[PDB]
Amino acid sequence: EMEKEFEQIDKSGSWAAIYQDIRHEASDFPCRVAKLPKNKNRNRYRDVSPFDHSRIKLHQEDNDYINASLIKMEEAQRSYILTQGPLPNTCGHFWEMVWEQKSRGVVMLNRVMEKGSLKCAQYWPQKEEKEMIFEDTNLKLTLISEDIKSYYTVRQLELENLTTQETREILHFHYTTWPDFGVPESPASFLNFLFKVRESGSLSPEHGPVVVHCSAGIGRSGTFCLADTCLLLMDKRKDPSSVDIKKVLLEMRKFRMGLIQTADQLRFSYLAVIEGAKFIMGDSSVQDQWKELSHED
Ligand SMILES: CNC(=O)[C@@H]1Cc2ccc(NS(=O)(=O)O)cc2CN1C(=O)OC(C)(C)C
Ligand SMILES: [Cl-]
Ligand SMILES: [Cl-]
Ligand SMILES: [Cl-]
Ligand SMILES: [Cl-]
Ligand SMILES: [Cl-]
Ligand SMILES: [Mg+2]
């Protein structure tokens, strides 16, 4: 049971050991496509690649490669696409993927500039009157509105397939204060944001998988998805005791390498799930408490 385990790991100070054991046990699958010479400029990091078996294939139209993985959680009945922060030359590919996969939401957990370096391209428009056209993939993207909170921003975007003139509303959930290789400020701040994404309907099984990214699409992205999937599993069962967080993380790691990048991010995942369980099991009031503690205004 997660809370008993948490306390025992905390008491023995064994988070590093528990985390390294996950790393040891994690799946290793080929990434042959990611490593083709022609794809070198489509990868942000030499050593972070999608497995072949679970990579997202683009539908256009000469090179189908994007550094993105489908995390398909069978038991939970939820899927996510985890991807790197797009590069200056892959922003068209990124939106092509959103279109083809029928995603309704994009969750961004990094900033464009972190520690002095560009860790993600400016892939969405910052001003209504300055829309973006991706000529390579024939898409247009327009900022419709934004709601700026203290540590996150929600944006409404309109994505248009210029080939057909069909338009779709995409919601962008941008967590601006989650440091790289770090953790959210509190369980409250994290859960307030996760529940904002949930409330939007973006995770509905009626849509394609939500797109989640950070810079590599593994550390912060893995933490977010682990917490969400664990909460969903216990919600379906109404049984917190049934969820084995480490088992869930190892399952997710069948689909993309490196998910959760530090022992403290693993620790934080437990805190987030234990706290979120209060809401799942019927303490409605905790949601307002998180909103207050997150100081979002
Ligand atoms: C310390 N790790 C790194 O600097 C790079 C790139 C990177 C950036 C930023 C990262 N954080 S995040 O944006 O939250 O994924 C993770 C990584 C991963 N990485 C690796 O070499 O990863 C493995 C899985 C070990 C191959
Ligand atoms: Cl940013
Ligand atoms: Cl900086
Ligand atoms: Cl970039
Ligand atoms: Cl950072
Ligand atoms: Cl790892
Ligand atoms: Mg303006």
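To match Swiss-Prot, the residue numbers of chain A are left as they are there, and the shown ones run 2-298.
Determined via X-ray crystallography, 1.7 Å.
Using N, Cα and C of the backbone, Cβ positions are placed for all residues, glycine too.
According to Swiss-Prot, the feature active site, phosphocysteine intermediate maps to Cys215. Within its own chain, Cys215 (mutagenesis position) has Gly86, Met109, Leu110, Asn111, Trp179, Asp181, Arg221, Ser222 as residues 6 or more apart in sequence whose C-beta sits under 8 angstroms from its own.
Look at Swiss-Prot and you will find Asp181, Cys215, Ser216, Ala217, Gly218, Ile219, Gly220, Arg221, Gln262 tagged as substrate binding site. A 10 Å cutoff on Cβ-Cβ distances gives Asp181 (mutagenesis position) a total of 17 other Cβ atoms nearby, all chains included.
Residues or ranges marked as domain 'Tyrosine-protein phosphatase' in Swiss-Prot: 3-277.
The note that Swiss-Prot attaches to the published mutagenesis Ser50 to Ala or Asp is: No phosphorylation. Just so you know, the Cβ of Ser50 (mutagenesis position) picks up 22 other Cβ atoms within 10 Å once every protein chain is counted.
Swiss-Prot documents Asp181 to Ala as a published mutagenesis change and attaches the note Substrate-trapping mutant.
Mutagenesis annotation in Swiss-Prot: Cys215 to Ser, described as Catalytically inactive mutant; abolishes sulfhydration; the structure shown retains the original residue.
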**Item:** substrate site, defined by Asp181, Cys215, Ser216, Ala217, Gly218, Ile219, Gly220, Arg221, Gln262: further same-chain residues with Cβ within 8 Å of the Cβ centre
**Value:** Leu110, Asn111, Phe182, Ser222, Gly223
**Message:** Counting across all protein chains present, how many other Cβ atoms fall within 10 Å of the Cβ of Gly218 (substrate binding site)?
**Reply:** 28
**Fill in**
Taking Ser50, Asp181, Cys215, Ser216, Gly218 as the recorded positions, the residues having C-beta under 6 A from ligand 5 are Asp181
**Asked** Reported as an integer number of Å, what is the Cα distance between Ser50 (mutagenesis position) and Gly218 (substrate binding site)?
**Response** 10
**Request:** Measure from the Cβ of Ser216 (substrate binding site) and count the other Cβ atoms within 10 Å, all protein chains considered.
**Result:** 23
